[PDB]
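Remarks on the structure that follows.
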Amino acid sequence: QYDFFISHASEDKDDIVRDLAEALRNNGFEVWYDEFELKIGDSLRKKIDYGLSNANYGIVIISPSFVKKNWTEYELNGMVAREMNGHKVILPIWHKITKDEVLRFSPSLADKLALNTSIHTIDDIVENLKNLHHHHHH
Amino acid sequence: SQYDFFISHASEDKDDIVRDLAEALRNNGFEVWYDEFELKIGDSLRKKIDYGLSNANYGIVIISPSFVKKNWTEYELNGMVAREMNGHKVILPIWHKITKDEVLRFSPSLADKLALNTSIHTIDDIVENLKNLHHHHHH
């Protein structure tokens, strides 16, 4: 049982996904991601289910490559609503995306709490995820 | 011949955000100039801005990865963002599909400078901001 998995479209794997995983590991956390890549066809709920069974939290990278998979509102609302051990466990991070793109392809996400790599450095993101982990697992 | 806005940009952004923002501003009654403001390595940011302001009220600059990876110097970027005309700041940066880490790596002086951001602001939000600004100074 580990700390975070990172679900992502393939286009984000070698850049923000790898960099975020590295930074979390350098902060004592166990983080995996490769098998949580989402390809056209893959089931978002199944991927999240596999991840949350092994890890405390799922990070989901909300990039254009992600939202253009045309997930349904239910798929997306269920994702952000997931709870485990008595708290929210899915952490969306907007990445190289416009609000207009979110509203076009994934409008249910437009209002849901998320980090945003245009506003938050990797260090800022790590500090936020640390604080959450500390508040829940100690 | 006068325009309300000119839009400076890297070529990578021309057919996407630049065209979309220009179209929305134009639909909302503004005159927008952007065909002469593609930026490339070796261009003088100061001379390009001088030229845009010679026939436009405001310059918009698209702060995307393609823009910042042209490696502008701090003096060039500080001079751009601080540019005033008729007693007020006239260069309007808009961050677009960029990370804060990329800004700190390639253009760190921009990290603390006031800007719109297309991950936070829809094109309609941007147009509303620019409409209110332009009206205040040019009605």
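Please read every residue number as a count from 1 along the shown chain.
Cβ from N, Cα, C; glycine included.
Feature annotations, reproduced from Swiss-Prot:
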- B:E76: active site (ACT_SITE)
- B:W72 to F (Swiss-Prot position 226): 50% 2'cADPR produced, very little ADPR made (MUTAGEN)
- B:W72 to A (Swiss-Prot position 226): 50% 2'cADPR produced, production of ADPR rises (MUTAGEN)
- B:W72 to Y (Swiss-Prot position 226): 60% 2-cADPR produced, very little ADPR made (MUTAGEN)
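When Cβ neighbours within 10 Å are tallied across all protein chains shown, the highest count among the recorded positions B:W72, B:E76 belongs to B:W72. Reduced to three states, the DSSP call for B:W72 (mutagenesis position) is coil.
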